[PDB]
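Enquirer: Just dropping this structure here.
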Amino acid sequence: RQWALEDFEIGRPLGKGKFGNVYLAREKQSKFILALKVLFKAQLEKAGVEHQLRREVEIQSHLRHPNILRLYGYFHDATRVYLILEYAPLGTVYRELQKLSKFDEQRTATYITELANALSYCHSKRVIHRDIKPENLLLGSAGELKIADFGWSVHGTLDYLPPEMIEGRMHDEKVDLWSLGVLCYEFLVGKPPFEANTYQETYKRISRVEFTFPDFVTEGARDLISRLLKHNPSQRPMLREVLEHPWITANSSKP
Ligand SMILES: Nc1nc(Nc2ccc(S(N)(=O)=O)cc2)nn1C(=O)c1c(F)cccc1F
Ligand SMILES: O=C(O)c1cc(-c2cc(F)cc(Cl)c2)nc2ccccc12
Ligand SMILES: [Mg+2]
């Protein structure tokens, strides 16, 4: 408890968003390596998010799972707000997708497994993430996936939102299964299935569930993805079925 900036040595930048940056940092007392997201109050005000940020910080501080990024604590000063985060040494799934273009089936299935675990734990707490992008997935030091950033509700680009959300209607914990499908596709294909040059058209493509597989996408992967990317949230499987999908169990690296 009770942390101030004078308690940390700052290091190189690890990333930069529209509300301040993440830095590598060390805790002076214990020599703990961590990340330090710095957000600017002046800018958090002008967007009107001080409340949503508090609600998300509140939600994250109670979450412990090896595939969810810890929030250790937080504090603030005259102009800024600081989140103390688990440092993930192997960087973003985004950068690793740019490096390799596509992932194979073992890596995809393994990531999808770790994601579903993290989401199942999330739903047990009745928590929905509502936005899982490769930008927001980090790699721990054994390359294990870690969901970062947000945890929006209990109740930017459109590529990852399900149709109920973009149409306005109400949305179960089932929005997370659409996202799993979008990622499973993006991991194997190298781009998300509703990508498009403009927002308004990604909208149409999402709305009507208009995607096509390249030739290399195997049968088992076509099945999982297709059973996740259903317009009626009613029809998406439970994460139990995902984790026991034959394509997953055959390709997912063993526990
Ligand atoms: N908490 C956390 N750890 C990391 N680690 C990390 C390690 C290496 C690199 S790299 N290859 O040098 O660009 C990048 C990140 N990021 N991180 C963040 O919250 C974080 C994030 F979620 C998204 C984007 C940037 C971040 F900074
Ligand atoms: O009124 C303040 O002092 C102020 C505080 C905070 C804040 C403090 C926390 F301990 C945790 C979190 Cl998540 C946010 N956020 C702000 C955003 C805009 C403007 C002012 C603030
Ligand atoms: Mg206030």
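Here Swiss-Prot sets the residue numbers for chain A, with the shown residues being 126-280, 291-390 in order.
Recorded method is X-ray crystallography, 2.6 Å.
Each residue, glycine too, has its Cβ placed from N, Cα and C.
Swiss-Prot feature annotations, pasted as is:
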BINDING   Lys143, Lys162, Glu211, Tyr212, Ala213, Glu260, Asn261, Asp274  ATP binding site
MUTAGEN   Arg205 to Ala  Reduces ubiquitination and proteasomal degradation
ACT_SITE  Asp256  active site, proton acceptor
MUTAGEN   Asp274 to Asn  Abolishes cilia disassembly and kinase activity
MUTAGEN   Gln335 to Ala  Reduces binding to MYCN
MUTAGEN   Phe346 to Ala  Decreases the interaction with phosphatase type 1 isoforms
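Please go over these features one by one and say how buried each is and what sits next to it.
Expert: In the three-state DSSP reading, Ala213 (ATP binding site) counts as coil.
Taking the Cβ of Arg205 (mutagenesis position) as reference, residues of its chain lying under 8 Å away and at least six apart in sequence are, in sequence order, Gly145, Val163, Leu164, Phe165, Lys166.
In the three-state DSSP scheme, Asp256 (active site, proton acceptor) is classed as coil. Within its own chain, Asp256 (active site, proton acceptor) has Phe275, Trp277, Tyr295, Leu296, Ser314 as residues 6 or more apart in sequence whose C-beta sits under 8 angstroms from its own.
The Cβ of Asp274 (mutagenesis position) has 20 neighbouring Cβ atoms from other residues within 10 Å, across all protein chains displayed.
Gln335 (mutagenesis position) falls within a helix when secondary structure is assigned with DSSP. When other Cβ atoms within 10 Å of the Cβ of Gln335 (mutagenesis position) are tallied across all protein chains shown, the result is 9.
According to its DSSP assignment, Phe346 (mutagenesis position) is coil.
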Enquirer: Using Cβ atoms only, which residues of the same chain lie under 8 Å from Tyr212 (ATP binding site) while being at least 6 residues apart in sequence?
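Expert: Correct list: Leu149, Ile158, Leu159, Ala160.
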Enquirer: How many Å separate the Cα atoms of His280 and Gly291 across a gap of 10 unmodelled residues?
Expert: 22
Enquirer: So what sits near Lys143 (ATP binding site) in its own chain, CB-to-CB under 8 Å and at least six residues off in sequence?
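Expert: Those within reach of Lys143 (ATP binding site), by Cβ under 8 Å and sequence separation of 6 or more, are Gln168.
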Enquirer: Checking the recorded positions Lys143, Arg205, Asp256, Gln335, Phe346: which ones have Cβ within under 6 Å of ligand 1?
Expert: none
Enquirer: Can you give me the same-chain residues 6 or more apart in sequence from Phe346 (mutagenesis position) with a CB-CB distance under 8 Å?
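Expert: The list for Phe346 (mutagenesis position) reads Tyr320, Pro328, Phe329, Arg340, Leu364, given in order along the sequence.
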Enquirer: Would you give the longest CA-CA distance, in whole angstrom, between residues of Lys143, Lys162, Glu211, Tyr212, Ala213, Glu260, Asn261, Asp274, the set recorded as binding ATP?
Expert: 21
